[PDB]
2 protein chains.
Amino acid sequence: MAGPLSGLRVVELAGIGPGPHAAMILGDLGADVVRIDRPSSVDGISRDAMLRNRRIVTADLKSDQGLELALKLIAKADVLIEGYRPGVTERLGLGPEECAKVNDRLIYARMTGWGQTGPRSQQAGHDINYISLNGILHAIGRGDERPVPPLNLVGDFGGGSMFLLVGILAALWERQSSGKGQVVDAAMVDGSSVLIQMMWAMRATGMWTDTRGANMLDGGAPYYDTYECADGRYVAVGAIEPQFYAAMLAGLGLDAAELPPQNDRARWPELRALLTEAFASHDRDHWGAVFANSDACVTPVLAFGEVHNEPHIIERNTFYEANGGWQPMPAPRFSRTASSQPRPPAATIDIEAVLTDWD
Amino acid sequence: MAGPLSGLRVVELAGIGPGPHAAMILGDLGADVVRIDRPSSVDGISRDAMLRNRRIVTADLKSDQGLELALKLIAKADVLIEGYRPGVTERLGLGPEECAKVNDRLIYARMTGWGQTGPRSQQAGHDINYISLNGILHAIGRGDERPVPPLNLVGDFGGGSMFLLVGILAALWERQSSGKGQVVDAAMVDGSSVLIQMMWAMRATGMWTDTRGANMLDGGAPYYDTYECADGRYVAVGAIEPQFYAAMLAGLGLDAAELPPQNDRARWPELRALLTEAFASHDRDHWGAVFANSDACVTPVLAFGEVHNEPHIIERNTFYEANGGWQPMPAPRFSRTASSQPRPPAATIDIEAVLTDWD
Ligand SMILES: C[C@H](C(=O)SCCNC(=O)CCNC(=O)[C@H](O)C(C)(C)COP(=O)(O)OP(=O)(O)OC[C@H]1O[C@@H](n2cnc3c(N)ncnc32)[C@H](O)[C@@H]1OP(=O)(O)O)c1ccc(-c2ccccc2)c(F)c1
Ligand SMILES: C[C@H](C(=O)SCCNC(=O)CCNC(=O)[C@H](O)C(C)(C)COP(=O)(O)OP(=O)(O)OC[C@H]1O[C@@H](n2cnc3c(N)ncnc32)[C@H](O)[C@@H]1OP(=O)(O)O)c1ccc(-c2ccccc2)c(F)c1
């Protein structure tokens with residue numbers, strides 16, 4: 001098995017969202033990932049490409065057979081991932097304390113939104129709920145309209161799975177000294193807060209307000225936003241640095257002497273109007289050619305369906321093909337122990353065959 | 001120094017956005033982090049709380065002495081972080097190959113947007129550009145309107161710093177059974193593509209389209225979006241599961257029989273108008289009360305300035321007071337080797353002291 005996480009052994013109690021995203025990445029980078037699903041689901045070879053780099057096993061954890069078999073895998077493994085409400089693994093008998101008695105080396109990785117304790121710890125929820133509570137959602141969208149969710153990028157993955165991964169991998173580094181595993185409490189409401197630490201920093205020094213659509217990076221600056229082109233398609237402008245902004249103006253055919261200053265906020269209405277008219281006068285692909293190889297920080301806003309035809313995407317193999325759809329190649333990349341193409345989801349396996357192979 | 005990464009040694013070449021964020025989290029979790037800035041920059045004590053859990057040192061890396069000193073740090077350290085355009089560290093004489101001469105154990109962590117090679121590798125950019133190229137930005141915002149940047153959470157941090165971190169720590173694990181460092185190439189256009197893997201999975205199986213504002217999680221579903229309340233503040237609804245959905249309807253006072261099906265997409269506009277009217281009839285805090293302890297997946301949308309007054313936030317100490325105002329405490333959390341409250345930015349110490357301190 002290729003990649004820097006070769007040899008690493010992982011048990012994943014099937015959940016949804018962050019939990020599997022974490023497990024995917026571990027798999028992506030070489031880990032040996034065993035996913036225990038309930039039998040009352042699972043029905044053929046799985047259609048979710050998120051379950052790549054996986055051995056799947058069926059096992060009723062309610063039965064005593066299930067519990068014990070599960071408990072054998074955990075013994076022989078480096079990491080457990082579960083993303084159920086607090087108390088669930090306990091009441092199954094797969095809790096931390098039960099695991100620490102068949103394997104004090106275990107990294108016990110707990111993926112929630114709200115955390116292991118406190119008032120909301122038992123409430124159901126999704127990405128949008130966790131980011132609603134910590135100020136993040138309120139900051140996303142245009143100022144005249146209600147917040148718009150940034151898909152489930154910021155809560156599930158960015159501030160969820162990714163911190164689960166860091167916690168796991170930081171705990172493995174710790175286990176090189178002490179010789180003992182530990183419990184990783186990854187909560188989306190907390191990870192996503194660290195994810196947005198920049199804004200908390202800027203907020204402190206007067207450089208970010210709570211007004212949506214009126215900051216440097218939320219779309220309120222005319223030089224950090226998208227623009228509609230002649231064809232109804234869009235470009236992105238991120239020309240924050242004055243040298244890049246100048247390069248942009250020259251490409252647009254606008255003379256700096258006719259525009260307000262870039263950072264005179266009181267005149268952002270005029271500036272935006274000027275730039276809006278400029279970008280609207282030609283189509284996206286025009287602006288794409290004009291600015292390629294430029295530091296003007298203008299790029300086409302591609303739809304998923306067009307990503308596969310973008311040269312820079314093609315040449316770095318950011319994507320690969322797999323069953324009438326492209327999928328991202330693993331990330332990040334490693335010089336010596338490179339990852340492989342992910343293996344597609346693998347038809348179920350007996351939990352016995354695995355306990356054998358593991359020896 | 002408290003945390004799972006106690007006595008991990010990290011050298012950070014000063015940049016902006018992802019590189020500093022990754023360095024922060026390493027700090028956050030105990031690591032020994034020395035940030036080499038350029039002498040022209042530092043005035044007093046840097047007011048960016050992202051520069052917490054660091055020692056700051058100056059050094060003209062273009063002088064002969066500045067270089068020599070920096071290579072002496074790197075020789076002693078475990079990880080180097082640089083976030084410059086490709087070729088830049090090579091020309092300073094801090095390239096991977098130069099660093100491998102003085103320390104074949106070093107984890108060499110390169111944080112870019114576009115990657116190390118390819119047609120856009122020398123192009124300036126920011127978050128909004130990296131996510132324009134790979135389908136992500138196109139997918140965010142309302143349908144009748146131009147795409148909206150999700151601040152810089154998805155390229156810089158979610159798809160950026162966090163993948164640098166996963167790569168640094170995965171490579172430390174690999175070192176444990178090889179004796180050798182290696183180069184981690186973390187490109188925001190890659191990380192952010194993996195971060196959004198779920199959408200790519202979903203489009204493969206016909207469950208996501210490239211139309212903005214028309215999907216389960218982009219704000220087009222009436223049970224996954226925000227709603228304006230009577231006082232002009234907002235709630236978030238995330239009631240995907242039919243049971244959570246049904247719970248929400250009952251708390252709204254809405255009879256399931258009068259409404260269109262939850263997932264009849266042709267009738268979503270009609271469903272949203274009924275839900276809109278219901279949520280508009282009371283204020284945000286009213287709904288927060290009504291749905292507490294509920295599985296209805298309905299939460300207040302708090303602005304940054306209100307987050308310190310939220311019970312669930314206060315009681316789990318997700319934030320700590322400092323300086324101007326609040327900041328996020330470390331994530332994720334660890335049972336045995338717990339992180340400590342971040343130390344503010346450490347006024348410029350001199351590089352020789354650090355070398356004494358490290359042997
Ligand atoms: C965008 C969106 C996301 O944001 S995903 C993130 C959602 N939040 C979390 O993940 C945080 C923590 N977890 C939870 O809050 C709960 O997990 C749920 C999901 C709320 C409720 O689930 P629940 O149905 O109440 O389940 P519980 O966790 O409370 O308990 C589970 C029950 O199952 C039993 N058992 C587990 N394994 C077995 C087994 N092998 N055999 C037998 N029983 C088993 C437990 O014992 C327990 O039973 P009980 O307590 O009743 O006794 C999102 C993202 C992606 C998708 C998606 C997309 C495409 C395809 C599929 C999914 C999505 F739909 C939503
Ligand atoms: C939302 C937004 C973000 O997305 S942050 C992410 C921006 N993207 C990246 O990070 C991708 C990789 N990097 C680059 O693409 C380039 O780094 C830039 C940034 C385009 C600048 O181009 P540049 O100014 O040309 O710099 P280069 O990388 O080309 O080279 C730097 C030169 O400096 C020299 N030297 C470095 N260290 C030293 C030293 N110690 N002593 C002497 N010289 C040094 C190098 O030698 C090199 O020299 P050269 O080869 O040119 O002669 C974002 C987020 C946050 C902020 C923000 C917010 C508040 C306050 C401040 C910033 C923001 F503005 C934007």
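Heads up, residue numbers simply count up from 1 along the chain you see.
Heads up, header says this was done by X-ray crystallography, 2.2 Å.
Cβ coordinates come from backbone N, Cα and C, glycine included.
According to Swiss-Prot, the feature substrate binding site maps to A:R38, A:59-62, A:83-85, A:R91, A:125-130, an assignment based on experimental evidence. Mapped onto three states, the DSSP output places A:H126 (mutagenesis position) in coil. There are 27 other Cβ atoms within 10 Å of the Cβ belonging to A:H126 (mutagenesis position).
Using a 10 Å Cβ-Cβ cutoff, A:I56 (mutagenesis position) registers 20 neighbours. Quoted from Swiss-Prot, the note on mutagenesis experiment A:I56 to P is: 28.8% of wild-type activity.
Classification of A:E82 (mutagenesis position) by DSSP places it within a strand. Remark: A:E82 (mutagenesis position) has A:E12, A:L13, A:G15, A:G19, A:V88, A:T89, A:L94, A:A109, A:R110, A:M111 as non-local neighbours, by Cβ distance under 8 Å and separation of at least 6 in sequence. Swiss-Prot lists A:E82 to A among its mutagenesis entries, and the accompanying note reads: 12.5% of wild-type activity.
For the mutagenesis of A:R91 to A, Swiss-Prot gives this note: 19.9% of wild-type activity. The structure shown keeps the original residue. For the recorded site, A:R91 (mutagenesis position), the DSSP three-state label reads helix.
What Swiss-Prot says about the mutagenesis result for A:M111 to P is this: 5.2% of wild-type activity. Counting every protein chain shown, the Cβ of A:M111 (mutagenesis position) has 30 other Cβ atoms within 10 Å.
A mutagenesis experiment is reported in Swiss-Prot for this position, A:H126 to A, and the note states: 4.5% of wild-type activity.
Positions annotated as active site, proton acceptor by Swiss-Prot: A:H126.
The annotation active site, proton donor is assigned in Swiss-Prot to A:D156. Annotation for A:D156 (active site, proton donor): spatial neighbours A:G17, A:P18, A:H21, A:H126, A:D127, A:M188, criterion Cβ-Cβ under 8 Å with sequence separation of six or more.
According to Swiss-Prot, the mutagenesis experiment A:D190 to A carries the following note: 3.3% of wild-type activity. Long-range neighbours of A:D190 (mutagenesis position) (same chain, six or more residues apart, CB within less than 8 Å of its CB): A:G115, A:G159, A:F163.
According to Swiss-Prot, the experimentally introduced change A:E241 to A is described as follows: 2.1% of wild-type activity. Around A:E241 (mutagenesis position), taking its Cβ as the centre, 15 other Cβ atoms fall within 10 Å, counting all chains.
Over all protein chains present, the Cβ of A:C297 (mutagenesis position) has 24 other Cβ atoms lying within 10 Å. Experimental mutagenesis is annotated in Swiss-Prot for A:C297 to A, with the remark: 6.2% of wild-type activity.
Among the mutagenesis entries in Swiss-Prot is A:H312 to A, noted as: 10.1% of wild-type activity. In this structure, A:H312 (mutagenesis position) is part of a helix by DSSP.
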Give me the non-local Cβ neighbours of A:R91 (mutagenesis position): same chain, 6+ apart in sequence, Cβ-Cβ under 8 Å, ordered along the sequence.
none
Measure from the CA atom of A:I128 (substrate binding site) to the CA atom of A:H312 (mutagenesis position) and give the result in Å, rounded to a whole number.
32
Cβ neighbour count (within 10 Å, all chains shown) around A:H312 (mutagenesis position)
20
Quick one: of the recorded positions A:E82, A:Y84, A:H126, A:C297, which have a CB under 8 A from chain B's CB atoms?
A:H126, A:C297
Inter-residue Cα distance where the pair is A:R38 (substrate binding site) and A:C297 (mutagenesis position), in Å:
49
Is A:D190 (mutagenesis position) helix, strand or coil when read with DSSP?
helix
